[PDB]
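J.: Encoded as structure tokens, here's the structure I'll be asking about.
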Number of protein chains: 2
Amino acid sequence: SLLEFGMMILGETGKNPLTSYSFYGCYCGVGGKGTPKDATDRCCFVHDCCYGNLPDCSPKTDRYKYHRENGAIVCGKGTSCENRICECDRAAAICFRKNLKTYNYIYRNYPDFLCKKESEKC
Amino acid sequence: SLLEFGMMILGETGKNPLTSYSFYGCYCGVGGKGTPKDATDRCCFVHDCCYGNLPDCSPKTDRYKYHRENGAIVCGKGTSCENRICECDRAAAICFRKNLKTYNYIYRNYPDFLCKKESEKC
């Protein structure tokens, strides 16, 4: 669920997701459209695609468990849905971490009006 | 949404919600029933009741903004639904903080089978 996802982002990046990953670029936030502005934004695009590929699940609300082994996120053994949702979230958190090096505050609060370009397909 | 709720619990209590408030007593977790075991558990019961009183909203998934003024949680100015959801979450986070003093690890992983008592009404 989004509860676990927020904690996972914080644990993996060191950044509060509400201030760094909630209104960024064209995809990190509500109503994603157009093309990703940078690598960080593309993490959000790919996460949206991952959730969209799970119509038989409830990715935002279905709780799951995770932990760490050797510093790394390990998803718990849950239902098929919980496992798939957790893997979407894990992939995204690791993507944010790997792309911290090109994070740019200039894309915070980027206006949706400038994302009115043909939306990239998953 | 649950994303904000998790961050709010962490910020207010200092505790990871996934390890302290996700499998506790009869109500802090999935499928709450019976009677709250202690004050902390009753925070979860009341939060469930608060969300249940918002059938015209989507409390688990509707994102909102919050911040702090003088150390205290202040909900952002959103839709009526966002405002109401945020106030449910704020109340719960502050309830957890106020009842840290009676938190008991013995109620972690409390079995649902022992909560098969007539469920308290909201």
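Just so it is clear, chain B uses Swiss-Prot numbers, and the residues here are 17-138, in order.
From the backbone N, Cα and C atoms, a Cβ is placed for every residue, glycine too.
Where Swiss-Prot documents B:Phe39 to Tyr as a mutagenesis experiment, the accompanying text is: Is 16-fold less toxic than wild-type AtxA, is similarly enzymatically active on anionic POPG vesicles and on zwitterionic POPC vesicles. The note that Swiss-Prot attaches to the published mutagenesis B:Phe39 to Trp is: Is 8-fold less toxic than wild-type AtxA, is similarly enzymatically active on anionic POPG vesicles and on zwitterionic POPC vesicles. The feature Ca(2+) binding site is assigned by Swiss-Prot to B:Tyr43, B:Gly45, B:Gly47, B:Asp64. In Swiss-Prot, the entry for mutagenesis B:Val46 to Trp states: Is 6-fold less toxic than wild-type AtxA, has 2-fold higher enzymatic activity on anionic POPG vesicles and 27-fold more active on zwitterionic POPC vesicles. The structure shown retains the original residue. The feature active site is assigned by Swiss-Prot to B:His63, B:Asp105, with similarity to another entry given as support. In Swiss-Prot, a published mutagenesis experiment is listed as B:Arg79 to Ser, annotated Is 2.6-fold less toxic than wild-type AtxA, has 1.4-fold lower enzymatic activity on anionic POPG vesicles and 1.2-fold on zwitterionic POPC vesicles, and has 3.5-fold lower activity in inhibiting prothrombinase activity. Recorded in Swiss-Prot as a mutagenesis result, B:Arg79 to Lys carries the remark: Is 2.4-fold less toxic than wild-type AtxA, and has 1.6-fold lower enzymatic activity on anionic POPG vesicles and 1.6-fold on zwitterionic POPC vesicles. Looking at Swiss-Prot, you'll find the mutagenesis B:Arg79 to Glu noted as follows: Is 4-fold less toxic than wild-type AtxA, has 2.5-fold lower enzymatic activity on anionic POPG vesicles and 6-fold on zwitterionic POPC vesicles, and has 8.5-fold lower activity in inhibiting prothrombinase activity. Quoted from Swiss-Prot, the note on the mutagenesis of B:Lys114 to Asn is: Is 30-fold less toxic than wild-type AtxA, has 3-fold higher enzymatic activity, has 20-fold lower activity in inhibiting prothrombinase activity, and has 4.5-fold lower binding affinity to CaM; when associated with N-117 and 132-T--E-137. The annotation that Swiss-Prot gives for the mutagenesis experiment B:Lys114 to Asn reads: Is 3-fold less toxic (by intraperitoneal injection) than wild-type AtxA (by intravenous injection), has 1.6-fold higher enzymatic activity, has 2.8-fold lower binding affinity for CaM, and has similar binding affinity for bovine brain receptor; when associated with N-117. Experimental mutagenesis is annotated in Swiss-Prot for B:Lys117 to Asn, with the remark: Is 3-fold less toxic (by intraperitoneal injection) than wild-type AtxA (by intravenous injection), has 1.6-fold higher enzymatic activity, has 2.8-fold lower binding affinity for CaM, and has similar binding affinity for bovine brain receptor; when associated with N-114. The mutagenesis experiment B:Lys133 to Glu is recorded by Swiss-Prot, whose note states: Is 2-fold less toxic (by intraperitoneal injection) than wild-type AtxA (by intravenous injection), has similar enzymatic activity, has a slightly weaker binding affinity for bovine brain receptor, has 13-fold lower activity in inhibiting prothrombinase activity, and has 2.3-fold lower binding affinity for CaM.
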J.: Identify, in sequence order, the recorded positions in B:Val46, B:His63, B:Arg79, B:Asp105, B:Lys133 that approach chain A with a C-beta to C-beta distance under 8 Å; the answer is 'none' if none do.
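T.: Cβ contacts with A, in sequence order: B:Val46, B:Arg79.
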J.: Between B:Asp64, B:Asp105, which of the recorded positions has its C-beta surrounded by the fewest other C-beta atoms within 10 Å?
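T.: B:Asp64, out of the recorded positions B:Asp64, B:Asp105, has the fewest neighbouring Cβ atoms within 10 Å.
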J.: Could you tell me the C-alpha distance between B:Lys117 (mutagenesis position) and B:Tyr43 (Ca(2+) binding site) in angstrom, no decimals?
T.: 19
J.: Write out, in the order they occur in the sequence, the residues of the chain not among B:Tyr43, B:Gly45, B:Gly47, B:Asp64 that have a C-beta within 8 Å of the mean position of the C-beta atoms of the recorded Ca(2+) site.
T.: B:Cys42, B:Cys44, B:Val46, B:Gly48, B:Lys49, B:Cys60, B:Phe61
J.: Fewest other CB within 10 angstroms, which one of the recorded positions B:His63, B:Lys114?
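T.: Candidates: the recorded positions B:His63, B:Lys114. Fewest Cβ atoms within 10 Å: B:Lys114.
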J.: From the Cα of B:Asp105 (active site) across to the Cα of B:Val46 (mutagenesis position), what is the distance in angstrom?
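T.: Given the Cα positions, B:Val46 (mutagenesis position) is 17 Å from B:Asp105 (active site).
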J.: Do me a favour and check the Cα-Cα span between B:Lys114 (mutagenesis position) and B:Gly45 (Ca(2+) binding site); whole Å is fine.
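T.: It is 19 Å, counting Cα to Cα.
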J.: Quick one: which of these recorded positions, B:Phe39, B:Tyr43, B:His63, have their CA within 10 A of B:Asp105 (active site)?
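T.: Checking Cα-Cα distances against B:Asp105 (active site), the recorded positions within 10 Å turn out to be B:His63.
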J.: Between C-alpha atoms, which of these recorded positions comes nearest to B:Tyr43 (Ca(2+) binding site): B:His63, B:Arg79, B:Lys133?
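T.: That would be B:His63, nearest by Cα distance.
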